[PDB]
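> Sharing a structure with you now.
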Amino acid sequence: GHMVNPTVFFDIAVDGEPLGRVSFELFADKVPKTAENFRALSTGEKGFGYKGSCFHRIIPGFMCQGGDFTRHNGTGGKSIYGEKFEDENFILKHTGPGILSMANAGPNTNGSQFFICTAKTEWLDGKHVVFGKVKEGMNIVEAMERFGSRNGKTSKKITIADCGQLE
Ligand SMILES: CC(C)[C@H](NC(=O)OC(C)(C)C)C(=O)N[C@H]1Cc2cccc(c2)OCCCCOC(=O)[C@@H]2CCCN(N2)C1=O
């Protein structure tokens, strides 16, 4: 039947203590290649992905950034496509808190790093591929956000203790 946009979850921990679950709708109907990358990295089904990785940069009033599961500091990560991959489209815009979007290092350099907006970030439109949104647990993102700082360093260790697909 109809392709249903996937739902994936992160179970977040703070210095190893459970915080809560954030779930995301992935817009596979608009950005299928970008949605599939994040989906597969969330289930771990290729043998690598987000489980155990950290949020390395959190700026209150802006965004939480994660997905560097290879170097844990924003210099690493990889997609499921054996190389960085193209900006699929910029159809979806950075409209407010909860938007899930790809981090990158230039045109057509998407890997595994992503960010969750905690504010409207419209100046990123046409530069970062929006591919999902928080579905449930925006309150957990708001709780994470409090452990960031102006320069992005986190004051507690924010990890994805578990992750996977709900639907
Ligand atoms: C994904 C890694 C590989 C990549 N590395 C990188 O490009 O490395 C160099 C510079 C080539 C060596 C990176 O992290 N890309 C950054 C670029 C950026 C964009 C917009 C503003 C930026 C930086 O900085 C200003 C504000 C700092 C806080 O906002 C942030 O950190 C942003 C928040 C959105 C996601 N976001 N990070 C990125 O897509």
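Counting begins at 1 with the first residue displayed.
Quick check of the header: X-ray crystallography, 1.5 Å.
Keep in mind that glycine also has a Cβ here, set from the backbone N, Cα and C atoms.
Checked Swiss-Prot, it gives:
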DOMAIN    9-165  domain 'PPIase cyclophilin-type'
MUTAGEN   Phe62 to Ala (Swiss-Prot position 60)  Loss of ability to stimulate MAPK/ERK phosphorylation
MUTAGEN   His72 to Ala (Swiss-Prot position 70)  No effect on peptidyl-prolyl cis-trans isomerase activity. Reduced interaction with BSG/CD147 and ability to induce leukocyte chemotaxis
MUTAGEN   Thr109 to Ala (Swiss-Prot position 107)  No effect on peptidyl-prolyl cis-trans isomerase activity. Reduced interaction with BSG/CD147 and ability to induce leukocyte chemotaxis
MUTAGEN   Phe115 to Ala (Swiss-Prot position 113)  Reduced ability to stimulate MAPK/ERK phosphorylation
MUTAGEN   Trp123 to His (Swiss-Prot position 121)  No effect on peptidyl-prolyl cis-trans isomerase activity
MUTAGEN   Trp123 to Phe (Swiss-Prot position 121)  75-fold decrease of sensitivity to CsA
MUTAGEN   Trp123 to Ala (Swiss-Prot position 121)  200-fold decrease of sensitivity to CsA. Reduced ability to stimulate MAPK/ERK phosphorylation
MUTAGEN   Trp123 to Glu (Swiss-Prot position 121)  Loss of peptidyl-prolyl cis-trans isomerase activity
MUTAGEN   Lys127 to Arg (Swiss-Prot position 125)  Loss of acetylation and interaction with TARDBP
MUTAGEN   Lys127 to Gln (Swiss-Prot position 125)  Acetylation-mimetic mutant; no effect on its interaction with TARDBP
MUTAGEN   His128 to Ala (Swiss-Prot position 126)  Loss of peptidyl-prolyl cis-trans isomerase activity and interaction with HCV NS5A. Loss of ability to stimulate MAPK/ERK phosphorylation
> Scan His72, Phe115, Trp123, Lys127 for mutagenesis positions whose C-beta lands under 6 Å from an atom of ligand 1 and note them, or write none.
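Cβ under 6 Å from ligand 1: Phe115.
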> Can you tell me how far the Cα of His128 (mutagenesis position) sits from the Cα of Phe115 (mutagenesis position), in Å?
10
> When the Cα-Cα distance from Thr109 (mutagenesis position) is computed for each of the mutagenesis positions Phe62, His72, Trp123, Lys127, which gives the smallest value?
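Minimum Cα distance from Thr109 (mutagenesis position) across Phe62, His72, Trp123, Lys127 lands on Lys127.
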> Give the sequence-ordered list of residues that share a chain with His72 (mutagenesis position), lie 6 or more positions from it, and have CB atoms under 8 Å from its CB.
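For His72 (mutagenesis position), the qualifying residues are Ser53, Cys54, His56.
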> Please report the distance from the Cα of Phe62 (mutagenesis position) to the Cα of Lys127 (mutagenesis position), rounded to the nearest angstrom.
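Between the Cα atoms of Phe62 (mutagenesis position) and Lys127 (mutagenesis position), the distance comes to 16 Å.
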> Among the mutagenesis positions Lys127, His128, point out the residue whose Cβ has the most other Cβ atoms within 10 Å, with all shown protein chains included in the count.
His128
> By the count of other Cβ atoms within 10 Å, pick out the sparsest of the mutagenesis positions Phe62, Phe115, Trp123.
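Minimum Cβ neighbour count within 10 Å, taken over the mutagenesis positions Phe62, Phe115, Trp123, occurs at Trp123.
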> Determine the Cβ neighbour count for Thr109 (mutagenesis position): the number of other Cβ atoms within 10 Å of its Cβ.
15
> DSSP secondary structure for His72 (mutagenesis position), reduced to helix/strand/coil, please.
coil
